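Down below is the structure, laid out as structure tokens.
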Amino acid sequence: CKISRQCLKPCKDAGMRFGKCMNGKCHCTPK
């Protein structure tokens, strides 16, 4: 992931409420 969106679906669509990525790491906070 480069940008917030690049983990948004990969995490949030996958069961997280949030999955923001920056640089190359994303904070995916589950549901």
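Residues displayed in chain A correspond, in order, to Swiss-Prot positions 8-38.
The backbone N, Cα and C atoms fix where each Cβ goes, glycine too.
All protein chains considered, the CB of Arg12 (mutagenesis position) has 14 other CB atoms within 10 Å. Annotation note: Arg12 (mutagenesis position) sits in a helical segment as assigned by DSSP. Under mutagenesis, Swiss-Prot gives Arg12 to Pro with this note: Loss of activity; when associated with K-16 and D-20.
Per Swiss-Prot, mutagenesis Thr36 to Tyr is noted as: Loss of activity; when associated with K-16 and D-20. Every protein chain shown contributes to the tally, and the Cβ of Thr36 (mutagenesis position) ends up with 12 other Cβ atoms within 10 Å.
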